[PDB]
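Step one of this worksheet: look at the structure below.
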Amino acid sequence: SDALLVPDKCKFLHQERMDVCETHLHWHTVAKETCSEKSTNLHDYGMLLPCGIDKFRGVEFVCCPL
């Protein structure tokens, strides 16, 4: 049940970006923006690869078509 990609009807964008390092809010926005810029909305966002106390490098968001 290791679904690290598109599960049901939502699009899962589970990718680790060990390049950038921002707060949970930044990746949330970048993630939401990437989906909202298209025809989808972020429902289940996730941030991996911790970089700092509040910073990360990974993002795992599931956005459904709207």
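Here Swiss-Prot sets the residue numbers for chain A, with the shown residues being 124-189 in order.
Header says: solution NMR.
Using the three backbone atoms N, Cα and C, a Cβ is placed for every residue, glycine included.
Under mutagenesis, Swiss-Prot gives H137 to N with this note: Binds copper. Forms dimer. Swiss-Prot lists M141 to T among its mutagenesis entries, and the accompanying note reads: Binds copper. Forms dimer. Mutagenesis annotation in Swiss-Prot: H147 to A, described as Loss of a copper binding site; when associated with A-151; the structure shown retains the original residue. Listed in Swiss-Prot is the mutagenesis experiment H147 to A, annotated as follows: Some decrease in copper reducing activity. What Swiss-Prot notes for the published mutagenesis of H147 to N is this: Binds copper. Forms dimer. In Swiss-Prot, the entry for mutagenesis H147 to Y states: Greatly reduced copper-mediated low-density lipoprotein oxidation. The structure shown retains the original residue. Swiss-Prot lists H147, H151, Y168 with the feature Cu(2+) 1 binding site. Listed in Swiss-Prot is the mutagenesis experiment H151 to A, annotated as follows: Loss of a copper binding site; when associated with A-147. Quoted from Swiss-Prot for the published mutagenesis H151 to K: Greatly reduced copper-mediated low-density lipoprotein oxidation. Summarising the annotation, Swiss-Prot assigns Zn(2+) 1 binding site to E183, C186, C187 and lists a curator's inference as the type of evidence.
Features recorded in Swiss-Prot, as mapped to the structure shown.
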residue	record	DSSP (3 states)
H137	mutagenesis position	strand
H147	mutagenesis position	helix
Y168	Cu(2+) 1 binding site	coil
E183	Zn(2+) 1 binding site	strand
Spatial neighbours of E183 (Zn(2+) 1 binding site) among the mutagenesis positions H137, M141, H147 [C-alpha, 10 Å]: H137
Extra residues within 8 Å (Cβ to Cβ centroid of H147, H151, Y168), Cu(2+) 1: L148, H149, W150, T152, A154, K155, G169, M170, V182, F184
Cβ-Cβ distance under 8 Å to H151 (mutagenesis position), same chain, at least six residues away: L165, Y168, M170
Zn(2+) 1 site shell beyond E183, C186, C187, criterion: Cβ within 8 Å of Cβ centroid: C133, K134, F135, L136, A154, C158, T163, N164, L165, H166, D167, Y168, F184, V185
Shortest C-alpha distance to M141 (mutagenesis position) - which of the recorded positions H147, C186, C187: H147
Residue among the recorded positions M141, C187 whose Cβ has the most other Cβ atoms within 10 Å: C187
Neighbouring C-beta atoms (10 Å sphere around the C-beta of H137 (mutagenesis position)): 15
